[PDB]
Protein chains: 2
Amino acid sequence: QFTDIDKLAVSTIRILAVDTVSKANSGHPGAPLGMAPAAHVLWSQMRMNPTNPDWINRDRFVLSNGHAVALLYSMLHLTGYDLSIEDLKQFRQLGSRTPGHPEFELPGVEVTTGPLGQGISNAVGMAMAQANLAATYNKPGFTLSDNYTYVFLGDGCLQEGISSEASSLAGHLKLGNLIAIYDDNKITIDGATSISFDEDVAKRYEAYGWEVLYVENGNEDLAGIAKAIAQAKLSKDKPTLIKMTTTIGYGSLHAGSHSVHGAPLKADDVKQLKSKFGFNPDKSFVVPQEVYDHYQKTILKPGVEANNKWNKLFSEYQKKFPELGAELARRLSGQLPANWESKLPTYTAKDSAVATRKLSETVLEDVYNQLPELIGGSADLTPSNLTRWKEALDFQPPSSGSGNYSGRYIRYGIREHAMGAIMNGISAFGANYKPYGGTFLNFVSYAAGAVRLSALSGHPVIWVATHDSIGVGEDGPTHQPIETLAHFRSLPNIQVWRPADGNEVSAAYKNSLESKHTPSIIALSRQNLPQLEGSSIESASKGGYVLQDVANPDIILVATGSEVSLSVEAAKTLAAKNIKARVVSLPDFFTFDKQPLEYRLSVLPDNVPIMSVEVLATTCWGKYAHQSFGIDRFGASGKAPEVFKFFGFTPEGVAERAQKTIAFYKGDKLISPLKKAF
Amino acid sequence: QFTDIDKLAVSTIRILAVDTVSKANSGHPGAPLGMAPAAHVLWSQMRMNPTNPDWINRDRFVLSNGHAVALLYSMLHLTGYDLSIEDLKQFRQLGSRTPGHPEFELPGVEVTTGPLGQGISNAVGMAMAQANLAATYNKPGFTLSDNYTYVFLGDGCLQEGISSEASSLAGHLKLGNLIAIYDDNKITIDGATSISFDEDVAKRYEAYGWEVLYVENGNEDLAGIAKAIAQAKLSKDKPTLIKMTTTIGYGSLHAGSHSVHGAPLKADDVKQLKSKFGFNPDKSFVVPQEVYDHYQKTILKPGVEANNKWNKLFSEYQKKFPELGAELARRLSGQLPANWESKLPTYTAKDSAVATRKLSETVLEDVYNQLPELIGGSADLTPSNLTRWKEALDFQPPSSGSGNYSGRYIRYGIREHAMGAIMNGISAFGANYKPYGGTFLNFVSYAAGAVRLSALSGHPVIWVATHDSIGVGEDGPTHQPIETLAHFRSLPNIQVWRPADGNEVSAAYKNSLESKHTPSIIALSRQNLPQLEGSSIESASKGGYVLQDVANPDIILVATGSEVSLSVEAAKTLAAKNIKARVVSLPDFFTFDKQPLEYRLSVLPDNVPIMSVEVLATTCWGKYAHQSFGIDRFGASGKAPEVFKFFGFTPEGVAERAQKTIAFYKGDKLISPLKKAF
Ligand SMILES: CC1=C(CCOP(=O)(O)OP(=O)(O)O)S/C(=C(/O)CO)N1Cc1cnc(C)nc1N
Ligand SMILES: CC1=C(CCOP(=O)(O)OP(=O)(O)O)S/C(=C(/O)CO)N1Cc1cnc(C)nc1N
Ligand SMILES: [Ca+2]
Ligand SMILES: [Ca+2]
């Protein structure tokens, strides 16, 4: 039952968003105006604490149509979050807390959106995390977890393939606490949706197993919107999509036109809009006191009290369940178990040779019990990635018969992109969730859109990327990575691990799991590799180190993964020719670059030629080596050993190129590629 | 009406594919065994010429579930293509004509598949190309174009978001000559589809506007498969999907199990399989003469005659329609109009400043009439990319009211990945089709899966990627490319143009359009840039050149796009300090690298420090410069000019770093980064 104060709040939201966009003379007024009614109704019935944006059991909201951020900033301010009118007055300005698209860093913003399709996919992950948390910690009389996951999205998100992947999986998973509101306004940047998007959205979502509800007049029907949301909560066995029809830019002289999608409304348009809603056309950023009072009473105080009651319930829970209570308390503090790394496998040169793919499997087997927050999965490559521990229980709806929500292994299906965004959502949920997902390194590229946000937002997600090179063999070039590592090494804030042996694999996992703000891609091989003499978790955790040292080397061979052992063998060939080669292992560029310059230079000093060895593109190696031996063309379908030889990657081949490099620089003064002039 | 010979052909296909996989001791026997009946029926009614795989009006077949390639190689051999049993006996071996996944290079293989979801998307493009060719050249009594586009796909392709994008668009486009057969075998690598994929596929496709037919017993129902295909052809207004249920690995002792998906069948399993079908369990690669005879009579001879009648029809067409006939003849020869480049815009330092985004629009406007094979489009960013010429007619179904199939502008919607694969399909169709698609550079990354195949297969598609950097301004970091260029510059066989001004933009388009085997990404800016003194189409067409020369320079400033003008201004600042700077423009790494070493060294010689300037990652610049001034962190939301200054990109900022570089190397012997030791 909504009254005049509710209508006033809606007008306030609409005008505040418009003023925000107008002052910036940049931004999108359309969707904010169209979705204001829904924002008011939804937020007014959400259980959250504006004074504690991190409350674990808060209902969560995701703006998948991120360009409509002026609406989110308006809601954040109006409902009590730490965002002021001045912040809104700095919308889209260098260094403000109000960037042109929602950023994870801001309190109240659950994830970074802007790239269409990501938000809704993130929400699927949030709902999955909630389901697991509840199934793992809830007890009779102690409902610690039961929040809802709300999402706003438009035609753009519905067209991006990632949302189809995520929605198909969400339907299979029967995520009944996931509720999405679709802004059905029939407009996109190119004009009417009919010119490129006339599918039956409702029918498609029902096909995924979603319940689809409708709100014919999303422009004014507050009760209808409220009723749809209420109904969505009743279908606990199906995620729900609410097709809410609205007029983009409602209120504007050009409402319903693509022109109001992403350009500020003209001054006179804003004036008539305000007058129309009973506001002074000559005033801006106006918030009637009655509106603040209303939200204080309907959202803020009730939210603070809900959080209060929850803290009381959790306090008692820890007394009732000391172990589970301490476990969750630890997770909420964002810390892994003390000395958890002690369970990471260690090796010596005496141990047998193992593929890093298998070594990875062993690490997972040795730490999954120690890390209850660890949630794994694979994009339909479980037997190939070796990402599922022996007695794992799959994350599935109870009715499946293949597992339940307390399960910790996700069957993502052939959906890399959605897996990437879902992991971001699981990570964003909190409670120290540590999601990891497996697939072939070459197909991690299918999820670049999501991986980029993992890096930008700082979601510590982990990609277990096996079959890292031509070592794949027979499957051929369409399956053999060449540009993949160079790509992500060029992406800020992402670890790109390529472990050479057992100890390096443990270091990769150690650093990846302890990471709080940096995602990780761990590139693994399927071919067997020997346990290197000189490797250790401690040294490899530095991203780069001297594996095999020698006094006054004639050359330094810097390599990664499978090529480190190759370089060690090449060193033997060189030694047989009275040539000294120091071998450097560079497990991770990112981690290495984080070390002090002093250390990095001790690894890659001046006065000695440095040649890199890695069976992938050489484009990214200029930062560490003078010359590079790699592959800058596509692969080949053939037995792995034969393919390596085809490309010249044999001990002799490396040694020969080392000799050429030595002769090439004889008599020259060499400077470490690490030294910069500014 | 199929008889015993047809059943024998199916058994021959099944066993040949199995033997092929077994000899390689690598590969996938599952789908080939399951889809053999459909392959026989489909191919037996396809109008194609095995003796001329390039016949423009041939019905086309795409194996979207590429891992099932043993089936395709079997069909190619059995039906008369230039592929021998020996070729099959070299399946998955280094250098053979039969790699582990289908490659575009092989005659009879329409596109490269293996990465799931690409094939079906490519097919959508092929059908679109056919529709346009027919609408453009067909005349009363002269039906030059009317072929069908057939596709085989499995659960894997249906799960990848790219196929949803492509299928949604295909439905909107009412592509009635597109017919897809879905291998509904309920199995994927992780096991039963029910664990991650239980959506209602039929309902979803009907929601897109596709007609969905069924074949309950795809293991034996030859007539049913034939009837489904016949029915599909009757619905000229809807693409058709045939849900054909089969048993994966039909015939194997382990049929129906995930174990037969991608591992050769054991020796004894193969033996019982052969005995079961009436073949000798001790013989391999057996083709009964009656089978060759049957295909000679039902496919090869009829195909040769159909191609013959078509050649006769086209010869008469050329006499009837001299102009249109010569036009199509030219296109079929794969050549652009003689001296077509004469229509490319040219500029001088006297012309006004223009954003390369706008310059691009002008090129398109000046050549679309000259190039009838040019087909453009945008992923819902037409007004932003400026990719649509003034009097263009959109490619749409006749019933749309927005255009028809003769239209040359595609409204791709927010579907970058599908746009990438669809352009590949349009390019692959032939008739010299030149598709180009626009979107923001940062979202080209959403289509990496397809772009990679553009490079691997060698489809000369063109991406008009606007808003190339922080110059984007207010939209912020989620929209500002940092790693994008570095990523694709690390990918073999792809041009990554970043034109600095008017002449460079024309050079970019000249090289991109004349390209026969290399795709292109043209990175464009939105900010205005001046017409450079020293630029020209001829010079820029070399990928790299000396824009502003000077005798005995103290430093060389090498830059791209918007940073070239910045470096020119920086040179003025340096000159004011009695410092000489030569300015080099590097529009395209790929094209530059193609030039003779002699030329490249003349542009980037020894004995002089070289500093690169580009507002993106520096990770890829080690190949050309000693020091690099770029951005290796994410962007910021703010007015463009302010963002540039924040990152220090002003004439003074570049000049200062140039001075640091000069001092850093004073007294040292410098070698061009271009010189290699091997
Ligand atoms: C294509 C596109 C938009 C479409 C707007 O349609 P919508 O239906 O989602 O909403 P409205 O109803 O509000 O128009 S908003 C937008 C941006 O770049 C803006 O962020 N873009 C470019 C864009 C392209 N591709 C991706 C992955 N993300 C994007 N943001
Ligand atoms: C996941 C996967 C396959 C699933 C097979 O399921 P399917 O239902 O399409 O067919 P079957 O019925 O024949 O099993 S086959 C396959 C490969 O790597 C093989 O090419 N892969 C790994 C893979 C992952 N992701 C992408 C984009 N492409 C791939 N090829
Ligand atoms: Ca819309
Ligand atoms: Ca299948």
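Shown for chain B, in order and in Swiss-Prot numbering: 3-680.
Determination method: X-ray crystallography, 1.9 Å.
The backbone N, Cα and C atoms fix where each Cβ goes, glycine too.
According to DSSP, B:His30 (mutagenesis position) is assigned to coil rather than to any helix or strand. Experimental mutagenesis is annotated in Swiss-Prot for B:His30 to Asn, with the remark: Loss of activity.
The feature substrate binding site is assigned by Swiss-Prot to B:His30, B:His263, B:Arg359, B:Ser386, B:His469, B:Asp477, B:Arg528. In the three-state DSSP reading, B:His263 (substrate binding site) counts as coil. Counting only same-chain residues six or more apart in sequence, the Cβ atoms lying under 8 angstroms from the Cβ of B:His263 (substrate binding site) belong to B:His30, B:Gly32, B:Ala33, B:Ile189, B:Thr190, B:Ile191, B:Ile250, B:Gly251.
The thiamine diphosphate binding site annotation in Swiss-Prot covers B:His69, B:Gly116, B:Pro117, B:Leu118, B:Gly158, B:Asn187, B:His263, B:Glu418, B:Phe445 and rests on experimental evidence. Within the same chain, the residues at least 6 positions away from B:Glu418 (active site, proton donor) whose Cβ sits under 8 Å from its Cβ are B:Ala381, B:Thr441, B:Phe445, B:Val446, B:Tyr448, B:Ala449, listed in sequence order. In this structure, B:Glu418 (active site, proton donor) is part of a helix by DSSP.
Taking Cβ-Cβ distances under 8 Å and a sequence gap of 6 or more within the same chain, the neighbours of B:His103 (mutagenesis position) are B:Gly68, B:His69, B:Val71, B:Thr114, B:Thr115, B:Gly116. Swiss-Prot gives this note for the published mutagenesis B:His103 to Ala or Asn: Reduces activity by over 96% and decreases affinity for thiamine pyrophosphate and xylulose 5-phosphate.
Residue environment of B:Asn187 (Mg(2+) binding site) contains 25 other Cβ atoms, counted within 10 Å of its Cβ in all protein chains. Taken from Swiss-Prot, the feature Mg(2+) binding site applies to B:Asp157, B:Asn187, B:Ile189.
According to Swiss-Prot, the experimentally introduced change B:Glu162 to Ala or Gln is described as follows: Most catalytic properties similar to wild-type. DSSP assigns B:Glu162 (mutagenesis position) to coil, not to a helix or a strand. Here the Cβ of B:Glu162 (mutagenesis position) has 32 other Cβ atoms within 10 Å, regardless of which shown protein chain they belong to.
According to Swiss-Prot, the mutagenesis experiment B:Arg359 to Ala carries this note: Slightly reduced affinity for xylulose 5-phosphate and strongly reduced affinity for ribose 5-phosphate. In the three-state DSSP assignment, the secondary structure recorded for B:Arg359 (mutagenesis position) is helix. There are 24 other Cβ atoms within 10 Å of the Cβ belonging to B:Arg359 (mutagenesis position).
As annotated by Swiss-Prot, active site, proton donor applies to B:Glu418.
As a published mutagenesis entry, B:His469 to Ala appears in Swiss-Prot alongside the note: Strongly reduced affinity for xylulose 5-phosphate and ribose 5-phosphate. Residue density at B:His469 (mutagenesis position): 26 other Cβ atoms are found within 10 A of its Cβ, drawing on all protein chains shown.
A 10 Å cutoff on Cβ-Cβ distances gives B:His30 (mutagenesis position) a total of 26 other Cβ atoms nearby, all chains included. Among the recorded positions B:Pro117, B:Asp157, B:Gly158, B:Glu162, not one has a Cα within 10 Å of the Cα of B:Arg528 (substrate binding site). Annotation note: B:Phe445 (thiamine diphosphate binding site) sits in a helical segment as assigned by DSSP. Checking the binding-site residues B:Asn187, B:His263, B:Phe445, B:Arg528 against chain A with a Cβ-Cβ cut-off under 8 Å leaves B:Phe445. A distance of 31 Å separates the Cα atom of B:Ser386 (substrate binding site) from that of B:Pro117 (thiamine diphosphate binding site).
Apart from B:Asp157, B:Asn187, B:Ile189, the residues listed for Mg(2+), the same chain places the Cβ atoms of B:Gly156, B:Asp185, B:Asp186, B:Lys188, B:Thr190, B:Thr195, B:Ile250 within 8 Å of the centroid of those Cβ atoms.
Within the set of recorded positions B:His30, B:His263, B:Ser386, no residue has a CB atom less than 6 Å from any atom of ligand 1. B:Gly158 (thiamine diphosphate binding site) sits 34 Å from B:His469 (mutagenesis position), counting Cα to Cα.
The Cβ of B:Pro117 (thiamine diphosphate binding site) lies under 8 Å from the Cβ of B:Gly68, B:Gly451, B:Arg454, B:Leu455, each of these being in the same chain and 6 or more residues away along the sequence. B:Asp157 (Mg(2+) binding site) sits 36 Å from B:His469 (mutagenesis position), counting Cα to Cα. Contact annotation for binding-site residues (B:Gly158, B:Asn187, B:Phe445) versus ligand 2: B:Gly158, B:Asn187, each with CB under 6 Å from a ligand atom.
The recorded positions B:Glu162, B:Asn187, B:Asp477 include none with a CA atom within 10 A of the CA of B:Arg359 (mutagenesis position). Taking the Cβ of B:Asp157 (Mg(2+) binding site) as centre and 10 Å as the limit, one finds 23 other Cβ atoms among all the protein chains shown. The 6 Å Cβ screen around ligand 4 retains B:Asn187 from the recorded positions B:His30, B:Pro117, B:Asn187, B:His263, B:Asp477, ordered by sequence position.
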